[PDB]
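Undergrad: The structure follows.
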Amino acid sequence: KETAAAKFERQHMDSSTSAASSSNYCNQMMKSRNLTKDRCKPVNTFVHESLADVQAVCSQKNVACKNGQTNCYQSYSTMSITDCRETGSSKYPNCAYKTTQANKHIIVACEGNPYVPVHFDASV
């Protein structure tokens, strides 16, 4: 089955765009990345940086995840990200999202060897 590292990349990386180009970014991305397949994943962040820059956060500022785990890390730098949140009218299978662009630090949980992001915790 899909590794947690692969799933991170599928759910959160978007190195192909510098930012969200239209209000439909999230509708399109949530669907194309298979996040609406079974249910409407309620919230999702996409990171518009290279994979290596994102994987490098696993060696930046250690910080405790929302859930208390100590394998979280805050990027030293701000990063371009897109926040996706379901709209009030979102209804499976017709999942719909509000697209919000921003530049903020990211916090991810890392695991393995190589030690890579495996969960997106927050943007700050």
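Per Swiss-Prot, chain A residues shown: 27-150, in order.
So this one's X-ray crystallography, 1.5 Å, going by the header.
Cβ from N, Cα, C; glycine included.
This is the feature table in Swiss-Prot:
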{"type": "BINDING", "residues": "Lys33, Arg36, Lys67, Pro68, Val69, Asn70, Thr71, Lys92, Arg111", "note": "substrate binding site"}
{"type": "MUTAGEN", "residues": "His38 to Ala", "note": "Loss of activity"}
{"type": "ACT_SITE", "residues": "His38", "note": "active site, proton acceptor"}
{"type": "MUTAGEN", "residues": "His145 to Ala", "note": "Loss of activity"}
{"type": "ACT_SITE", "residues": "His145", "note": "active site, proton donor"}
Undergrad: Using Cα coordinates, what distance in whole Å links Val69 (substrate binding site) and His38 (mutagenesis position)?
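TA: So the Cα of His38 (mutagenesis position) lies 11 Å away from that of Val69 (substrate binding site).
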Undergrad: Within 10 Å of the Cβ of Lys33 (substrate binding site), how many other Cβ atoms can you find? Include all protein chains, please.
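TA: 15, counting other Cβ atoms within 10 Å of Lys33 (substrate binding site).
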Undergrad: Have a look at the binding-site residues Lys33, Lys67, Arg111 and say which one has the shortest Cα distance to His145 (mutagenesis position).
TA: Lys33
Undergrad: At a 10 Å cut-off from the C-beta of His38 (mutagenesis position), count the other C-beta atoms across all protein chains.
TA: 21
Undergrad: Within 10 Å of the Cβ of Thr71 (substrate binding site), how many other Cβ atoms can be counted across all chains shown?
TA: 22
Undergrad: Suppose we draw a 10 Å sphere around the Cβ of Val69 (substrate binding site). How many other Cβ atoms does it contain, all chains included?
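TA: Summing over all protein chains shown, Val69 (substrate binding site) has 10 other Cβ atoms within 10 Å.
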Undergrad: Say you check the Cα of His38 (mutagenesis position) against those of the binding-site residues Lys67, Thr71, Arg111; which is nearest?
TA: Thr71
